[PDB]
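**Q** Would you mind keeping the following structure in view while I ask a few things?
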Amino acid sequence: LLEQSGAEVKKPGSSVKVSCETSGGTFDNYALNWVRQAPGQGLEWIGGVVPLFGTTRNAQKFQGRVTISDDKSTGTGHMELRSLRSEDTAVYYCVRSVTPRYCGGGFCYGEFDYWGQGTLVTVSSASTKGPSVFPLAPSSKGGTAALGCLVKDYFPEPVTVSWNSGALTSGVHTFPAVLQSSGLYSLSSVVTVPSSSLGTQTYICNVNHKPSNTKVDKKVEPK
Amino acid sequence: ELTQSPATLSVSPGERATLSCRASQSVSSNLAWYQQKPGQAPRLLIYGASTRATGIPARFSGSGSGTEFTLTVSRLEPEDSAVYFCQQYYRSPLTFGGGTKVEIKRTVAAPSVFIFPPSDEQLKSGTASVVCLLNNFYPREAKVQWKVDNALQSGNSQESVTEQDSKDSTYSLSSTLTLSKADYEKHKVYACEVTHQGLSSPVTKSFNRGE
Amino acid sequence: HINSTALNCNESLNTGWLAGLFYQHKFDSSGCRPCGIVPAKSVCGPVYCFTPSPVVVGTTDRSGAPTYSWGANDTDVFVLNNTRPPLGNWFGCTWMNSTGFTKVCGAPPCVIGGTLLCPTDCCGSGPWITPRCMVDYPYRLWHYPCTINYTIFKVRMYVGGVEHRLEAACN
Ligand SMILES: *[C@@H]1O[C@H](CO)[C@@H](O[C@@H]2O[C@H](CO)[C@@H](O)[C@H](O)[C@H]2NC(C)=O)[C@H](O)[C@H]1NC(C)=O
Ligand SMILES: *[C@@H]1O[C@H](CO)[C@@H](O)[C@H](O)[C@H]1NC(C)=O
Ligand SMILES: *[C@@H]1O[C@H](CO)[C@@H](O)[C@H](O)[C@H]1NC(C)=O
Ligand SMILES: *[C@@H]1O[C@H](CO)[C@@H](O)[C@H](O)[C@H]1NC(C)=O
Ligand SMILES: *[C@@H]1O[C@H](CO)[C@@H](O)[C@H](O)[C@H]1NC(C)=O
């Protein structure tokens, strides 16, 4: 119920602006906080703001730059981080809190009630590149067969793959992307379907790569 | 300032899984437990050290105070395959625990192995990638060997393994053998030999180039 | 003039009454003396004094200059120290002690009687102006949760010579 802005890539030293929207908004939230998660390490608190008092609060690693603005009008949150570092690359969560437990003043403290979808922020000097999608066709031989798609040579993460516009979910396995030697990421999504459905049942693989604004639908037919 | 022990847990369904959180400095009762399922945002399980959030089953049970906390999952279900975190809201800097990954144990299951030739579309670019799929197996430990004309390969394959499935508690693996178009059109048979505990014999899935 | 507000709250494990500061709070249903200087340490958050029209008294040093810390700062206090409106600014004050108890000092605006202007049995709770009505001010619901169901009326009240047009919450 909390939607965040799509994943981004920016060069070290540049700036990122990540938003947050509520559908349907707006509910009773007293505080807007942000919590990032680097793939290597556990969760880290970035900061927060209580819009009623306008008081902000950050951590030492982000004390100088980051600013969190919570718009109550449209119920839209915002975190802007400038002069990015390589260690800033993480999944940034937008989190809102209902019901305080302590107030130092101005700032108030409480448990985190609702989290956002997460936003992959990539700090890299590398160029943005769209992926190529290749069919992983079944071999035409229980009676359960497997088929998929190879999402290759893209930067940066992530790539989101669904099947038949989200109609086919059971039996779907999208593997964690692997970092190739070329510096590019590679990913594959498979699915197990009954053998007797190969010719008749259509299979479209829906691949999305937001950082390059790439939407590619690849039909997978047996041979 | 939070220490979660153990770092990794593995336990059968219907049994109790307990997680310890220890703060360097006293945090009274201002502690919260969160659950993070594979590929999703954390979910608020417990707040105030022992108070269940709305919509959370009674099997989840927070406990402890001061520097000493414990989270109890009494009747485990495959859905509980997640990494749990503890987070304090007392002292000036907000801190999270390291995080405990929870693995649900199940009956040993053999991997359904498949193999995929490179598409003719990829070959026009000049590269060839062959894909071996180990599907729905348990436990996680599994070996994959790429043979080309019965010759063992090395340093040319990259594998990727899924997080434990929420419903059937299985892992899936995908090994990818990458080589040039030229090298690809110099060999006929491409094989993937798989080793797993549930298999009394190494299973080999193969294909002939262009057949 | 929002900095002045004293904002020290602990603890909300039990009732989540604190939310009441920001919006309506899910309080349990149904559970339902001179004024001088109060230290800002035990106050969350706004302090309401009545003339009887409700008025806000912010933190100030003792005495008496205003402090724009959230109190917080040790010197911060609320100076009430008041005498009834013929002639004074207010009859009494209400605020919340940090644990979430409601502290009331002085006397309710009803007190003018006499008699019969104050509630029938007399008062633990509230700024009454009528046996059935109390003054309506923004943090009344937070301060007096039991009054959540009270109907609101536009009401004239006369004190000494001055006339007050004020809103009232009644049974
Ligand atoms: C909040 O108010 C309560 C009571 O109104 C305070 O607790 C009182 O403490 C005094 C002396 O410490 C006792 O004589 C009373 O018996 C207590 N009252 C109750 C109801 O137990 C409490 O100290 C106040 N909170 C703070 C932080 O001062
Ligand atoms: C809140 O109150 C309890 C007991 O009154 C105390 O032990 C604790 O230190 C307080 N918490 C904060 C945030 O100061
Ligand atoms: C306020 O009242 C207190 C207690 O009655 C008293 O000690 C102090 O002198 C008074 N101060 C003022 C502002 O008159
Ligand atoms: C608190 O008030 C004192 C005077 O009592 C003042 O000197 C000081 O600046 C205040 N504290 C802060 C950090 O503002
Ligand atoms: C007032 O009415 C509400 C419903 O509008 C009810 O839920 C609540 O309990 C009532 N308040 C009290 C304390 O009687």
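Just so it is clear, chain C uses Swiss-Prot numbers, and the residues here are 421-452, 492-573, 578-585, 597-645, in order.
Placed from the backbone N, Cα and C atoms, the Cβ positions cover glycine too.
Pulled these features from Swiss-Prot for this protein:
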MUTAGEN   C:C429 to A  Complete loss of infectivity
VARIANT   C:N434 to T  In strain: Isolate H77
VARIANT   C:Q444 to R  In strain: Isolate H77
MUTAGEN   C:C452 to A  Complete loss of infectivity. Loss of heterodimerization with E1. No effect on CD81-binding function
MUTAGEN   C:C552 to A  Complete loss of infectivity
MUTAGEN   C:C564 to A  Complete loss of infectivity and CD81-binding function
MUTAGEN   C:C581 to A  Complete loss of infectivity. No effect on CD81-binding function. Loss of heterodimerization with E1
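Structural setting of the listed features?
**A** Over all protein chains present, the Cβ of C:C429 (mutagenesis position) has 24 other Cβ atoms lying within 10 Å.
Counting only residues at least six positions away in the same chain, no Cβ atom sits under 8 Å from the Cβ of C:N434 (variant position).
All chains included, 12 other C-beta atoms sit within 10 angstroms of the C-beta of C:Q444 (variant position).
For the recorded site, C:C452 (mutagenesis position), the DSSP three-state label reads coil.
Just so you know, the Cβ of C:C552 (mutagenesis position) picks up 22 other Cβ atoms within 10 Å once every protein chain is counted. Secondary structure at C:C552 (mutagenesis position), as computed by DSSP, is strand.
In sequence order, C:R492, C:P493, C:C494, C:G495, C:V497, C:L539, C:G551, C:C552, C:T553 are the residues near C:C564 (mutagenesis position), counting only same-chain partners six or more apart with C-beta under 8 A.
The Cβ of C:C581 (mutagenesis position) has 20 other Cβ atoms within 10 Å, all protein chains considered.
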**Q** Taking C:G573 and C:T578 as the residues either side of an unmodelled run of 4, what is the Cα-Cα distance to the nearest Å?
**A** 4
**Q** Between the Cα atoms of C:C581 (mutagenesis position) and C:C452 (mutagenesis position), what distance do you get, rounded to the nearest Å?
**A** 20
**Q** Just the number: how many Å between the Cα atoms of C:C452 (mutagenesis position) and C:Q444 (variant position)?
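**A** It is 17 Å, counting Cα to Cα.
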**Q** With 11 residues left unmodelled between C:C585 and C:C597, could you check how far apart their Cα atoms sit, in whole angstrom?
**A** 6
**Q** Would you mind sorting out which recorded positions among C:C429, C:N434, C:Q444, C:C552 put a C-beta under 6 angstroms from ligand 1?
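**A** Once distances to ligand 1 are taken from each Cβ, none falls under 6 Å.
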